[PDB]
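Here it is, the structure, as structure tokens.
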Amino acid sequence: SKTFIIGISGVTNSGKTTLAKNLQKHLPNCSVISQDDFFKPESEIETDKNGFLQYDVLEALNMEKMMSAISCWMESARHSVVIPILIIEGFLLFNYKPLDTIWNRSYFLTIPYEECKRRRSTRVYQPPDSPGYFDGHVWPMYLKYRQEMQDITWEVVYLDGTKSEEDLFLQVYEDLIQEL
Ligand SMILES: Nc1ncnc2c1ncn2[C@@H]1O[C@H](COP(=O)(O)OP(=O)(O)O)[C@@H](O)[C@H]1O
Ligand SMILES: [Mg+2]
């Protein structure tokens, strides 16, 4: 019956998947769900005035399919001990109200504008980032999300994504040992 559910959010390229993976390998009976696995097909993505595909919005995501994956994990978690841990990591978690009571802990990776743009440029997407995509869409949708975070009623731990991978792992691991 009992579970421990962790949210890891933050801007694109802030190290969410990396952190989730480092935690998983050190925590027993731990799983990870990635929001990145639940994008709608390209044809269902809206395009704005400037021709920018709206990927960085809840409407780009099949959150019904994501919820069923979380329910599948819970059912598995029930038979996993003869406390199971789930880590949900993704760029748009904490503004999704159906999940607002799920979080036992809530982490938010932050990196500044320049570093985010730098990392984002080293990654190859499907389809590739158009020129101007970061300034015309990615960063604006991020600031909109941070504005939406201002009415979150529960505690969120903001993490500095420019710290080394191990530094971030230890910081979160130390926090978790104290919460579990
Ligand atoms: N602590 C860190 N410091 C610097 N770079 C990192 C760190 N963690 C991950 N990265 C790198 O930044 C990029 C984004 O990492 P990833 O974990 O995929 O981010 P996200 O899941 O938030 O998109 C990758 O190239 C990855 O190797
Ligand atoms: Mg990721």
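Count begins at 1; order follows the chain as displayed.
When the header is checked for method, it gives X-ray crystallography, 2.0 Å.
Including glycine, each Cβ sits where the backbone N, Cα and C put it.
Not my notes, these are from Swiss-Prot:
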BINDING   10-18, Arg119, 123-125, 163-165  ATP binding site
MUTAGEN   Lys16 to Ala  Loss of activity
BINDING   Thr17, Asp36  Mg(2+) binding site
MUTAGEN   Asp36 to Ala  Loss of activity
BINDING   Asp36, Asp37, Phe38, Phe39, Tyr55, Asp56, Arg120, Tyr125, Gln126  substrate binding site
ACT_SITE  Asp36  active site, proton acceptor
MUTAGEN   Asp56 to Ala  Loss of activity
MUTAGEN   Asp129 to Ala (Swiss-Prot position 138)  Almost no effect
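Explain the structural surroundings of these features, please.
Within 10 Å of the Cβ of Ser14 (ATP binding site) there are 25 other Cβ atoms, across all protein chains.
For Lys16 (mutagenesis position), the same-chain residues 6+ apart in sequence whose C-beta sits under 8 angstroms from its C-beta are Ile8, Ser9, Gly10, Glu89, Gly90, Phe91, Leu109.
In the structure as shown, the Cβ atom of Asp36 (mutagenesis position) sits within 10 Å of 13 other Cβ atoms.
In the three-state DSSP reading, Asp36 (mutagenesis position) counts as helix.
The Cβ of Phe38 (substrate binding site) has 18 neighbouring Cβ atoms from other residues within 10 Å, across all protein chains displayed.
Taking the Cβ of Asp56 (mutagenesis position) as reference, residues of its chain lying under 8 Å away and at least six apart in sequence are, in sequence order, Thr12, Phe91, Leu92, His137, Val138, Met141, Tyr142.
Within the same chain, residues at least six positions away from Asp129 (mutagenesis position) with a Cβ under 8 Å of its Cβ are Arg120, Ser121.
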Just checking, which of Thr12, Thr18, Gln126 (binding-site residues) has the fewest C-beta atoms within 10 Å of its C-beta?
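So among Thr12, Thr18, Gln126, the binding-site residues given, the one with the fewest Cβ atoms within 10 Å is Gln126.
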Which of the binding-site residues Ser14, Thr18, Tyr125 have a Cβ less than 6 Å from any atom of ligand 1?
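By the Cβ criterion, which requires under 6 Å to ligand 1, the hits are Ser14, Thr18.
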What is the number of other Cβ atoms found within 10 Å of the Cβ of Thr17 (Mg(2+) binding site)?
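There are 16 such Cβ atoms around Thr17 (Mg(2+) binding site).
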Once the chains shown are all counted, how many other Cβ atoms turn up within 10 Å of the Cβ of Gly10 (ATP binding site)?
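If we count other Cβ atoms within 10 Å of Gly10 (ATP binding site), we arrive at 24.
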With 9 residues left unmodelled between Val82 and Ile83, could you check how far apart their Cα atoms sit, in whole angstrom?
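Once the 9 missing residues are skipped, the Cα atoms sit 12 Å apart.
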Please report the three-state DSSP label of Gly10 (ATP binding site).
strand
